[PDB]
Amino acid sequence: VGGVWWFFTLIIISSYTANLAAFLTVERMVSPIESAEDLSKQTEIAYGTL
Amino acid sequence: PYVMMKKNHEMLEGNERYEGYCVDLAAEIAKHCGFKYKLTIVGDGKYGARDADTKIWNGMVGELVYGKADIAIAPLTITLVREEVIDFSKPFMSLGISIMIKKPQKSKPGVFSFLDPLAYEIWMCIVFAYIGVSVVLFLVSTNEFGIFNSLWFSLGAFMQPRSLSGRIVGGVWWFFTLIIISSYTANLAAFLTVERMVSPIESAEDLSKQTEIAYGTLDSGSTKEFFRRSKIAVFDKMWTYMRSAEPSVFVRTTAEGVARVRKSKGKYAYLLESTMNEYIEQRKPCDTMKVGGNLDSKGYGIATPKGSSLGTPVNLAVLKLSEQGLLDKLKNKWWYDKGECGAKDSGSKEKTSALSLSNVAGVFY
Amino acid sequence: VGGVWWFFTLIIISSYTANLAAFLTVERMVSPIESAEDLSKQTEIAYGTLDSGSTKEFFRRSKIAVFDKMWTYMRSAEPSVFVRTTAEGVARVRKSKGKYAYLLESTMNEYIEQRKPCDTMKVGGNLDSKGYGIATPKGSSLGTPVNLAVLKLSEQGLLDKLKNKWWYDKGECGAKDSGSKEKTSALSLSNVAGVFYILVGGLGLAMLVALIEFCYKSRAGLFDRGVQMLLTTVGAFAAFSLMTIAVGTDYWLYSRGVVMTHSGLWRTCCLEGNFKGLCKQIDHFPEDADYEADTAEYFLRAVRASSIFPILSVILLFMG
Amino acid sequence: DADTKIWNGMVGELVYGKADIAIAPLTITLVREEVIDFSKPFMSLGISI
Ligand SMILES: O=c1[nH]c2cc(C(F)(F)F)c(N3CCOCC3)cc2n(CP(=O)(O)O)c1=O
Ligand SMILES: O=c1[nH]c2cc(C(F)(F)F)c(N3CCOCC3)cc2n(CP(=O)(O)O)c1=O
């Protein structure tokens, strides 16, 4: 019971660690528009003129 | 998207009422051949078949043979049966039979999301070495005395004095498990960062080699008749399956087929013309995709009455348009540009993140 | 000591784990191509066409978005991305380790994929729609007949059959395509295996110490106590002497730059063609490297101070 | 050839009566369709990677 419970918590804490690494990796992946070419390369942010 | 009724078609007249690939292709042909034209929709709304009994042609091919029209600009397939009665210009669009499945990318936890990061082969060896250490320690410390000890070394196995021998064993085994759990953690993080979900495999041969995923064609048409008459290895087996598959793998209309693929959770594939397929992929909710290359080589062409004056001119016009990349341009305009879906844009969209319960659940059971 | 050592190993194992993750995260990031648009969106993988032919002239005259950019690149790409013959192009793809792509007719491409050593593959659909045909003199008698014949052959699947006969069946490979299926796509046992061997090695070492230990016990060391002191003293003296020899090793680092440069803490030397060596005796080395690196003073030289201290401490220890 | 305005290869041997028919991977181009006759395509292709 102590062994299986240990293996159980091992997986969870490993999952938490791995997942938390991903939330910071993706947090860096996000890039903000720096030029016009950035408006054409993406579609999430709509844009227009007069 | 070859010929469609414009939005405000009720407020328009003449050729302005229609819009599409062929509508634009008409203007182009007319420009290079120099002539005015009047776009008209075929009565019966058929392409070009021949009733065996009455021996009468119907649809566009019919209106050509009986002098109802001067030329046919539509997705008319270039077939031998038609080439005999009318004239076909060179193909303005090559196509064939393709495969349509559900939208790629899925889910699923099944404690099997924990055995994946760590390969099944690795889970095995880590268990073999597991008992491989509990047996080595067992030799360190009459029949029952060996059982109580083997259960104690198995408890020293189920992980957490100075007998140097078994001492370094516990240390090395600890360093061993340390590396593994570190690898599992690191690898699982990669998984939680990229998180790419592939799918099956494009290859009509893949549909024949398996049975889990059902598949069929239209109950009536060249598509179905193709497999029936096909003497090719792969396509043969496919037909044999569809011919006796229950329930019926054939659908009434093309819309029904697409609906069956969108409601089977990827358990049903639909075989249809690549042209119409590619178009469907660019329509909401963007849950269908074409896989693998075409099964055969076909092609549409401009049909003109046998021995017509527009014959040669139109033929050259088609060749001229293709070389100027005007044909490819038109297709891109109505298929992808005018489209709404997206595949290379969904992969270019770097954004997502959130934990669920599926994977963690497998460890609870 | 146990606490600080624990905090020390904690940081290391955390570093190992984190670092191992980036190598696996990027390992997944890698996305082979698949379309022509992929060749334009990137530059790491060079690509070109035949220096002369409809293939090259296609991109030049093409007014299509993607193909336009591609031509712009190939038009001024250095070195020349264009090859003399088709054989040269294929050879360039087989010798660039996947750094060079070659654009050619699908027909010839598909055939190459079915030829040894089966190291080439076609990716994505065609860029344009072409087609071969039977040519007959204008206004010939064989005109119409042949035309219908071609249509008849295609409908009977005879054309498709012929292609399969000479492209895929004629092979051959026929093996390199079954391995290209692209089945595998995960981690691996390789790396983990290395940790298994070091484990069994540790178990074996213990199985040796066990027997050895037993033997020792049976025997039961007093001899060493007497000659052990003398032995340990001379071993220490030998180690200290060699430490001093190590520090002066006219070779603390060699910075190849074909000449040959080798340095220690005292001299910087150079061996010129051919064989003649010269040294610039300087003695230890803090110089004007604007290092600092953000404190004040200590290095270079700091290593001098630690080595000198070590030898002085070792002398006092040897004596006492 | 732009200068001599002479056809070469198979397409040439057809226009100058050297041969009766050409059965080969001859591309169906506009420039050729003007001087000779092309049957329907017996093999559709294109430019690949
Ligand atoms: O000349 C012909 N041109 C055709 C053109 C198309 C389209 F692609 F939609 F333009 C289609 N569809 C494909 C998808 O399913 C719905 C309709 C069928 C055609 N058929 C009937 P076939 O006998 O099944 O080939 C012809 O005869
Ligand atoms: O009618 C034509 N048919 C052709 C057929 C083929 C092949 F695919 F090999 F059958 C090729 N090759 C493709 C690969 O490089 C080696 C030769 C060139 C052809 N060309 C020359 P283009 O001017 O470069 O198009 C023609 O003119």
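Along the chain as shown, residues are numbered 1 onward.
Recorded method for this deposit: electron microscopy, 7.8 Å.
The backbone N, Cα and C atoms fix where each Cβ goes, and this holds for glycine too.
For B:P75, B:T77, B:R82, B:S222, B:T223, B:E273, the entry in Swiss-Prot reads L-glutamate binding site, with the evidence type experimental evidence. A mutagenesis experiment is reported in Swiss-Prot for this position, B:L80 to Y (Swiss-Prot position 504), and the note states: Promotes dimerization. Strongly reduced desensitization. Swiss-Prot gives this note for the natural variant B:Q160 to R (Swiss-Prot position 607): In RNA edited version.
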Task: Nonlocal residues around B:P75 (L-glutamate binding site), in sequence order (Cβ under 8 Å, 6 or more apart) - done: B:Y2, B:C22, B:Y47, B:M93, B:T275, B:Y300
Open item on the list: Please report the Cα separation of B:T223 (L-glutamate binding site) and B:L80 (mutagenesis position) in Å, rounded to an integer.
Closed with: 16
Open item on the list: With DSSP assignments reduced to helix, strand and coil, which class does B:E273 (L-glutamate binding site) get?
Closed with: strand
TODO: Give the residue from the binding-site residues B:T77, B:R82, B:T223 that has the most other Cβ atoms within 10 Å of its Cβ, counting over every protein chain displayed.
DONE: B:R82
Task: Those residues of the chain, 6+ apart, with a Cβ under 8 Å from that of B:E273 (L-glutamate binding site) - done: B:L95, B:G96, B:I97, B:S98, B:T223, B:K298
Task: Length of the line joining the Cα atoms of B:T77 (L-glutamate binding site) and B:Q160 (variant position), in Å - done: 72
TODO: Enumerate in sequence order the recorded positions B:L80, B:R82, B:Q160 whose Cβ-atom distance to ligand 1 is under 6 angstroms.
DONE: none
Task: Chain A, Cβ under 8 Å: which of the recorded positions B:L80, B:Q160, B:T223 qualify - done: B:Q160
TODO: In whole Å, note down how far the CA of B:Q160 (variant position) lies from the CA of B:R82 (L-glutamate binding site).
DONE: 80
Open item on the list: Distance check, please: Cα of B:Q160 (variant position) against Cα of B:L80 (mutagenesis position), rounded to an integer number of angstrom.
Closed with: 77
Task: Cβ contacts of B:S222 (L-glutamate binding site) (under 8 Å, same chain, 6 or more positions away) - done: B:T77
Open item on the list: Applying an 8 Å Cβ threshold (strictly under) against chain C, tell me which of the recorded positions B:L80, B:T223, B:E273 fall inside, in sequence order.
Closed with: B:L80
Task: Cβ neighbour count (within 10 Å, all chains shown) around B:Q160 (variant position) - done: 10
Open item on the list: Through the lens of DSSP with three states only, how would you label B:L80 (mutagenesis position)?
Closed with: helix
TODO: Would you measure the largest Cα separation among B:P75, B:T77, B:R82, B:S222, B:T223, B:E273 for the L-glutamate site and round it to whole Å?
DONE: 19
